[PDB]
Structure formats: C-alpha cells, structure tokens
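To keep things clear, I will list the structure first and then write my remarks on it.
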Amino acid sequence: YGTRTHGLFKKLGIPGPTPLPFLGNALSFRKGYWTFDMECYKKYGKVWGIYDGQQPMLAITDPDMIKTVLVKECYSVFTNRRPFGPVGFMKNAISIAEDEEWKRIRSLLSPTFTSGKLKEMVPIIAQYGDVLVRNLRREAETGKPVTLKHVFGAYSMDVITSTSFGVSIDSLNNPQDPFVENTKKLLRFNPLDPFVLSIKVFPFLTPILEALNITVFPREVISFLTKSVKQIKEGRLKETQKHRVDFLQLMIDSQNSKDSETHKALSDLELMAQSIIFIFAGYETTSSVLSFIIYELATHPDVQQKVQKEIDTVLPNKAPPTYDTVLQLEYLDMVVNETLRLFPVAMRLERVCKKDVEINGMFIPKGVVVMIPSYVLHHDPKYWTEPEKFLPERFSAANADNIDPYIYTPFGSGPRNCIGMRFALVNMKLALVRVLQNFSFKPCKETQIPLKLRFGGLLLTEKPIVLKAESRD
Ligand code: HEM
Ligand SMILES: C[C@]12CC[C@H](OS(=O)(=O)O)CC1=CC[C@@H]1[C@@H]2CC[C@]2(C)C(=O)CC[C@@H]12
Ligand SMILES: C[C@]12CC[C@H](OS(=O)(=O)O)CC1=CC[C@@H]1[C@@H]2CC[C@]2(C)C(=O)CC[C@@H]12
C-alpha cells in the first residue's frame, strides 16, 4: 500500500520530488510549506506534483488554470477540500461539508454574512477594541517590549468566540471563564497532530473510526460548548425584548422563516458546526495577520505615519471607529493588502478533483488534490516588481488592473473562498485604528531583525514578535 500511487506523476510527465514509502514527501514539509513550495517551483518550474501520505497533490501556477479550478469547474470538479480524518457531526461545518451538503450550508450562511449584517454587528465588536487598548496600555507602560500575539490573540479569540457563541468574554482578564478555557482547549486541535498525520498516511482507517464515534475533535470540549450554547439560545427566547446581532443570533433567525425555500433550514446540530468552525477559521489567522501588520508598520515608520494621518483625518481626535469610517481608510486597506501578499497565512489553496478532467491542456485524474501555492505566486518576480519589499502603493487605485485575482489569493477565490473575508477585514481595521490612535510601534533590542518563519499549518514565526509601544502624548 505504501508505494502504490507513487508512480502517478511520472507516468503523467509531471516533475516532482521523489516520495518515500508511506510518508510521501511529508517530511520535506517540516522545513515549512512556504519554503518547500518555493524550492519545488524554481527547480521543477511551471507545474509539479507531490505526495502527502498516499495523496497526490498537483501544484499549479498558471492563473488560467487557477481560474478554471477555483471558479468555472468549482461546482463540477473542484468542489471539496481534503478530508482530515474522522470528524463527527462536524461534517456539517461549512468548510468540511462536501458537494451538495456544502452548497446548501454556504447558501444558508450567506445572509448571515452580508455587509449590511456586518455593519449592524460592528458596535458589539467595538467594545472589544476598548479591551485591546487596556491590555496594550498595561504591557506598554512598563517599558517592557510587547508580545503582539499576546494581545492580538486575546483580541482575536475575544471577538470570534463572543460573536459565534453569543457570550461576551475577556480571555486575558478573565481566563477562568469556562468558555475561555474550553475554547482554548478546542483551538489546540490542529491538522499537524500525530493522529492526523497517521490518518493522512492510512486514510482507509477513517470509515471505521467514524463507525465507532472516534472523532479528531475533542469529544468533551464540544459537549460542553454545545450545552453551554443550548442554555444561551433558551435563556435567549425568554428575553424577547433584546435584539442581538452576533453570529449566533443571525443563525437562529435563519432557522425560523425560510427565505429561498429551495433549502431546508439549519438544524441545531449543523448550527453548532458553524459556530465552532468560525472560531477555528477566525482565531489564528486574524491574530497572525494583525501581528504581521504591526510588524511591517514598525519597520516602516513612514508607512505607520501615513496610516496614522489618514486615521486622524477620517476620525478626528481619537473618534471611535465605525463600519462607515473603517470603509474610508483607503491607505489602510493597501497596508493590510500588502501585508497579506508577503504573509498569506494559509500558504496554499487546495481542491480535490472529483473526476478525470483536462483543463487548459492538461489531464488531471480523479482523486488528485489540485494545490495552488499562494505564497509562491505572491513572491514571484514574474508578477511583482521587487517582490520581497513592503510597498503598499502596489494596491493603489491606480495599480488595480495590475493585480490578478488568481495570483493574489490571500482569501482564496471563487465560490469556496473565505466567507468571513469582509468580517476579517473590518474586524482587523477596528483593532488597528484603536491601537494606532493611542500607540506607535518601533523595533527594540529583542525584536527579531529580519523576520523568520517557522513550520506550521499557518505561517508562524520562529521567535515571537516583540515591539515597544510608546503612547501618543
Ligand atoms: C485574516 C483573517 C483570515 C484569513 C487570512 C482567512 C483565510 C482563508 C482562506 C485562504 C480560506 C480558503 C479559501 C479557499 O480555499 O479558496 C478560508 C476559508 C474560510 N474562512 Fe477564512 N480567513 C480569515 C478569517 C476568517 C474569519 C474571521 C472567518 C469567520 C467569521 C472565516 C471563515 C472562513 C470559512 C467558513 C472558510 C471556509 C469556506 C468554505 O469552505 O466554504 N475566515 N479563509
Ligand atoms: C496499514 C497496514 C500495514 C501497512 C500496509 O501497507 S503495505 O504496503 O504493507 O500494504 C497497509 C496496512 C493495512 C491495514 C492495516 C495495517 C496496519 C495494522 C492494521 C491497522 C490493523 O490493525 C487492521 C488494519 C491493518
Ligand atoms: C469510543 C467508543 C464508542 C463511542 C462511545 O461514545 S458513546 O457516546 O457511544 O458512548 C465512546 C466509546 C467508548 C469505548 C470505546 C468505543 C470505541 C471502541 C473502543 C475504543 C474499544 O475498542 C475499547 C473502548 C471502546
């Protein structure tokens, strides 16, 4: 079994590194997905193939092929992400459901993710900006370098947990709160657990374990959150009077009243899957991107200044940020967009080939995972002049046509792209405005001079990011 599918690419004429029995190329990943992909591209070129366990993955880099995979042949061939072992009911989570199941869950969640529903929700999020400034002021007034991830992670979990589960929390000033402890326990599951790496090697074990309700997610944590959420929904029915606008409230409203009577409404179970998956998807991505943004700003003090000026122009005298004012921070959007070009935390987009296909003159067999190396295409001199430089003007209104949405894909693209993109961008800007309104960041002795990535599911750093924050007056 261990060296079965390993002659697949060589029969297809596709270059790639030579796999090992059982593990495929998995070991060569431990240097970092961003590095491995880069190396393969310079060596094998336009297209290469690799093996993760027994799973063949065909990395492609032509935008025309990428566009075909992510948009046109999305519903028909390239609809699903890889499985990663025995889930349980989490099969209903939007990012794990497949095919039609997925197409319905996405359709049901789309109303809950409208921009107008996002604008309604911002004022509940603002309060967690109050807390970020507190947490940061306490660390900074000590004249002791700040660990970005300490406070931004606190902000990330604070927002995403609160709004997904309907309860306010403060993971830093109240970690005893069972929701903080339990959610942290949940967010410790990650695709690089040994149990997953072993299921990746022997995928045929999954059916059996799902026959035995042996799931890859924490059994007990999820039983807690589920009951804790149940009580919320019910203690929420009795208090008619109050109008909630968090993610929980919009998904309950969607349960009653069927718009688009094509689909049956969400069950209570499917609804838990969404709230849990929102956190997995929102927590660490946001925490990382905010950290990388502050870092870029610290090592580019003139950019930091332009951001601060625009903030002060659009929000005079530390005016509180709102949905409609965040929407005016044109230069801040460019800063964010440029930080995601250098630091696409996902690193890769992945899609499963449902059937034999030929796309843009290339045959792809059923069962292969088409992989788009977003990190590679983001740093490619072929599409980006001077690509390792932070230059937010790249994303100016004037260079809009110079930007291919199938090269730059920090939120993926197409029908299965990040459903929370707009939320993530608003939320990150609420944080950035509140922080930069009060503080400025500069390097310190500790700050790791050029930044160094580390192996992980997301883009992580070797050493944490330490900066000093100096109060503004
Ligand atoms: C900076 C923050 C974030 C980044 C960089 C990010 C990035 C991504 C990427 C690259 C994908 C894959 C898209 C594809 O394969 O084409 C994705 C999927 C997804 N994201 Fe995020 N994300 C962020 C925040 C969030 C937040 C806050 C939420 C929820 C509120 C969220 C919810 C989702 C969901 C549900 C999916 C799965 C979509 C599906 O399978 O239908 N993300 N995200
Ligand atoms: C996983 C392994 C051993 C490695 C074989 O790979 S192979 O190249 O020797 O065919 C495939 C394989 C198949 C079934 C697996 C076996 C390992 C022992 C297993 C898991 C049990 O207790 C019951 C099922 C057995
Ligand atoms: C894990 C599962 C079946 C699912 C049960 O969950 S439950 O909600 O039905 O109680 C818990 C559970 C308990 C004992 C577990 C069993 C799976 C099979 C196990 C692991 C063995 O070979 C010996 C111990 C057995």
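Note that chain A carries Swiss-Prot numbering, so the residues on display, from first to last, are 25-497.
Each Cβ is built from the backbone N, Cα and C atoms, and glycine gets one as well.
The heme binding site annotation in Swiss-Prot covers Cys442. Counting every protein chain shown, 19 other Cβ atoms lie within 10 Å of the Cβ of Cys442 (heme binding site). Secondary structure at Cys442 (heme binding site), as computed by DSSP, is coil.
Among the mutagenesis entries in Swiss-Prot is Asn116 to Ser, noted as: Has no effect on catalytic activity. In the three-state DSSP classification, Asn116 (mutagenesis position) falls within a helix. Its own atom aside, the Cβ of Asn116 (mutagenesis position) has 22 Cβ atoms within 10 angstroms in the protein chains shown.
Swiss-Prot lists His174 to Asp among its mutagenesis entries, and the accompanying note reads: Increases catalytic activity. Sequence-distant neighbours of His174 (mutagenesis position) (same chain, 6+ residues apart, CB-CB distance under 8 A): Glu163.
Listed in Swiss-Prot is the mutagenesis experiment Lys224 to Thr, annotated as follows: Reduces affinity for substrate and catalytic efficiency. Counting Cβ atoms from all protein chains shown, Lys224 (mutagenesis position) has 21 others lying within 10 Å of its own Cβ.
Residue environment of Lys262 (mutagenesis position) contains 7 other Cβ atoms, counted within 10 Å of its Cβ in all protein chains. Experimental mutagenesis at this site is recorded by Swiss-Prot as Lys262 to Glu, annotated: Has no effect on catalytic activity.
Rounded to a whole value, the Cα-Cα separation of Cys442 (heme binding site) and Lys262 (mutagenesis position) is 35 Å. Here the C-alpha separation of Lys224 (mutagenesis position) and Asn116 (mutagenesis position) works out to 21 Å. Close to ligand 1, meaning a Cβ under 6 Å from one of its atoms, is not one of the mutagenesis positions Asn116, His174, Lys224.
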